[PDB]
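Chemist: Dumping the structure here so I can ask a few things about it.
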Amino acid sequence: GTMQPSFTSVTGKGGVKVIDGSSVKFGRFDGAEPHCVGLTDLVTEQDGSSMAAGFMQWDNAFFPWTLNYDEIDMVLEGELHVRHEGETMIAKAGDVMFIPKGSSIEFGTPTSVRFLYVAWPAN
Amino acid sequence: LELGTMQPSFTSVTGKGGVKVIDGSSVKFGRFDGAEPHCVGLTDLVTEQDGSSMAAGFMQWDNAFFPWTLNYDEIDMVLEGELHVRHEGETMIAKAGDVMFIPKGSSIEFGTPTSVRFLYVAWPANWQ
């Protein structure tokens, strides 16, 4: 159906932002079409952050991507499979993954996944 | 153990191309010296030595508040319990599943009234 990215948040007087993770609604990530892959950007350069952060969430899909920036991923639910130079790396719920700038990869999950990504630069 | 040995440790796998995966269940915490006299757990997992522009790791502790000044931007992902950050007098609470952004330069109080386990991701990676 309709997938508009949204989230509720609180920002303190000095700029500390807290995002309510339960409130996150996913937009479709166009770069993964024909698959329906969820992505919502939560922290951006508009917050004064050097790093971009957001959530991704999808079921049963793999898609190619080239990262022009470093990325750290934190798996909240399910499992994230990442394919790079032939090898598949798997991060299950509670695991942390680092993907280096310039990596041409396959992002995917054969089951389902929810994760936080943190990228540098924000641009 | 809070009055015992706290050696930071973690298991990981790294692919031929530099993609690294850390087994979160294997993380054992060191004491964060910057939180003393409180016993606060911290283990760095991703560092400039991995070729990373960002530093990342886990922190975990029970019932304790301590002061800290950040010379880096920090994104925090609360995995268990609750994180309370006080900045400019105001307390911000991030529960399990929530994300927090703390701007570079901020002098804060880090704490939890109960317990907390969370991931931090910091830029620059070489802030210390």
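In order, the residues displayed for chain A correspond to 103-225 in Swiss-Prot numbering, which applies throughout.
Heads up, the Cβ atoms here are built off N, Cα and C, so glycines get one too.
Got these off Swiss-Prot a minute ago, pasting:
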type    : residues    : note
MUTAGEN : A:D172 to A : Complements deletion as well as wild-type
MUTAGEN : A:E173 to A : Slight reduction in complementation of deletion
MUTAGEN : A:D175 to A : Complements deletion as well as wild-type
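Relative to the rest of the structure, where do these features sit?
Modeler: In sequence order, A:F200, A:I201, A:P202, A:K203, A:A221, A:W222 constitute the residues six or more apart from A:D172 (mutagenesis position) in its chain with CB-CB distances below 8 Å.
For A:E173 (mutagenesis position), the same-chain residues lying six or more positions away in sequence with a CB closer than 8 A to its CB are A:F200, A:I201, A:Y219, A:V220, A:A221. DSSP gives A:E173 (mutagenesis position) a strand state.
Cβ neighbour count for A:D175 (mutagenesis position) (all protein chains, 10 Å cutoff from its Cβ): 24.
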Chemist: Check each of A:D172, A:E173, A:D175 (the mutagenesis positions) against chain B and write down, in sequence order, those whose C-beta lies under 8 A from a C-beta there; write 'none' if there are none.
Modeler: A:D172
